[PDB]
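Below is one structure; the comments refer to it alone.
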Amino acid sequence: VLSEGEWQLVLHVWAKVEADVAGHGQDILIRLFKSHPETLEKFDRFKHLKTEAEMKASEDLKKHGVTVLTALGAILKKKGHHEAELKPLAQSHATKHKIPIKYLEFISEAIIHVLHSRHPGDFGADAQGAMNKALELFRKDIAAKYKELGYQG
Ligand code: HEM
């Protein structure tokens, strides 16, 4: 779990993400993609830029990145109360997104990378540990939802 302090730190960092949700959103995906080709092959609309983003990966990347961060954002904002549901998103990433979490650990790395890159000095040990823990909770929540939905069970 995350303590009130850890949540406040997370929300503080996230206010910076949210302030430039689109930017973080794109950056995170671009980073994820360039780091792990397999994550890029997955999204048909991004996959077309086969060489992990032909230095474009925009407009649609923005739309998704925003959707994506807003969802994880809501989760984080709800400080443990698992997006009020999570289940529908667990279901998509379960059935369509190629079952196991895996890639969510890659986006966790991407998130940590963008955060550290854009917000050094303040995104220190405590902040990164807190964000990482929050991402781990998120991944763990999806893992539990995969059991509920009758996949991970
Ligand atoms: C921060 C973690 C993530 C969150 C909060 C998230 C959120 C979302 C949301 C809200 C949607 C649209 C509705 C839905 O289908 O559920 C979506 C779709 C999708 N997600 Fe994720 N997602 C996450 C991570 C991932 C990762 C790491 C991958 C693959 C590397 C992935 C691949 C997809 C795909 C392929 C779609 C379908 C739409 C697309 O082609 O753009 N997701 N995601």
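What you see of chain A is 2-154, where the numbers are those given in Swiss-Prot.
Per the header of the entry, the method used was solution NMR.
Every residue gets a Cβ built from N, Cα and C, even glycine.
Annotated domain 'Globin' per Swiss-Prot: 2-148, in sequence order.
Residues near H65 (nitrite binding site) in space but far in sequence (CB under 8 A, at least 6 apart, same chain), listed by position: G26, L30, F44. Taken from Swiss-Prot, the feature nitrite binding site covers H65.
Taken from Swiss-Prot, the feature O2 binding site applies to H65, supported by experimental evidence.
In the structure as shown, the Cβ atom of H94 (heme b binding site) sits within 10 Å of 19 other Cβ atoms. Secondary structure from DSSP puts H94 (heme b binding site) in a helix. Among the features that Swiss-Prot reports, heme b binding site is placed at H94, with the record citing experimental evidence.
According to Swiss-Prot, the natural variant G122 to A carries the annotation: In metmyoglobin. Classification of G122 (variant position) by DSSP places it in coil, neither helical nor stranded. Taking Cβ-Cβ distances under 8 Å and a sequence gap of 6 or more within the same chain, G122 (variant position) has no neighbours at all.
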Residues of the domain 'Globin' (2-148) by DSSP state, where helix covers H, G and I: 107 helix, 0 strand, 40 coil
